Amino acid sequence: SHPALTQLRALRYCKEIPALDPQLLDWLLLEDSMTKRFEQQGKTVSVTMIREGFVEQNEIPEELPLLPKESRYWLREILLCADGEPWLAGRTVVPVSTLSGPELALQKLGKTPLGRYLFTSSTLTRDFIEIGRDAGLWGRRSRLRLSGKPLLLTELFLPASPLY
């Protein structure tokens, strides 16, 4: 895609959680997206849509092993901005079995930034979180569940974000 997405795809991982300082970890291990925390920075948070739509197994080689093997998945790539400055690149992969009931919202977000705040009757849990990095930036990937249905969320923190 975009330069930020190339970096997101180039993250080198581990849930081999590094011994980072309290604050960095508090950020990287957050069991939610960054939307509300970026908002508390006193900024208007918005989504710059790079692309999203359904994809099949042959377009998701790296996520594939982390997800159930299905006929299609919703793929969503965006830049999360604070007063128009990209602060994070987000890539979400949702197996189609997850896209139903309240979780059907995940393929319907569009310009709405993802967050636990959006699913008020859905319990959010997390199978795992791993921290990665590339080119001087921290990123992370996690397998989350809403009402028990999985989704893979990968996030890369850009220089202007508050993690730095």
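Using Swiss-Prot numbers, chain A covers 2-165, in order.
Quick check of the header: X-ray crystallography, 2.0 Å.
From the backbone N, Cα and C atoms, a Cβ is placed for every residue, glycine too.
A simple way to gauge crowding: the CB of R77 (substrate binding site) has 24 other CB atoms within 10 angstroms, across all the protein chains here. Here Swiss-Prot flags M35, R77, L115, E156 as substrate binding site, drawing on experimental evidence.
Under DSSP, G91 (mutagenesis position) is assigned to a strand (E or B) in the three-state scheme. Here Swiss-Prot describes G91 to A as a published mutagenesis experiment; the accompanying note says: Increases the inhibition by product by about 40%. No effect on substrate affinity.
Swiss-Prot gives this note for the published mutagenesis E156 to K: Loss of activity. A strand conformation is recorded for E156 (mutagenesis position) in the three-state DSSP classification. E156 (mutagenesis position) has a Cβ environment of 22 other Cβ atoms inside 10 Å.
Spatially, by CA atoms, the recorded positions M35, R77, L115, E156 include one closest to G91 (mutagenesis position), and that is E156. Spacing of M35 (substrate binding site) relative to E156 (mutagenesis position) is 9 Å (Cα to Cα, whole number). Listed in chain order, the residues near the substrate site other than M35, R77, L115, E156 are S34, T36, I79, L81, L89, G91, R92, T93, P114, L154, each with its Cβ within 8 Å of the site Cβ centroid. In this structure the C-alpha atoms belonging to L115 (substrate binding site) and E156 (mutagenesis position) are separated by 12 Å.
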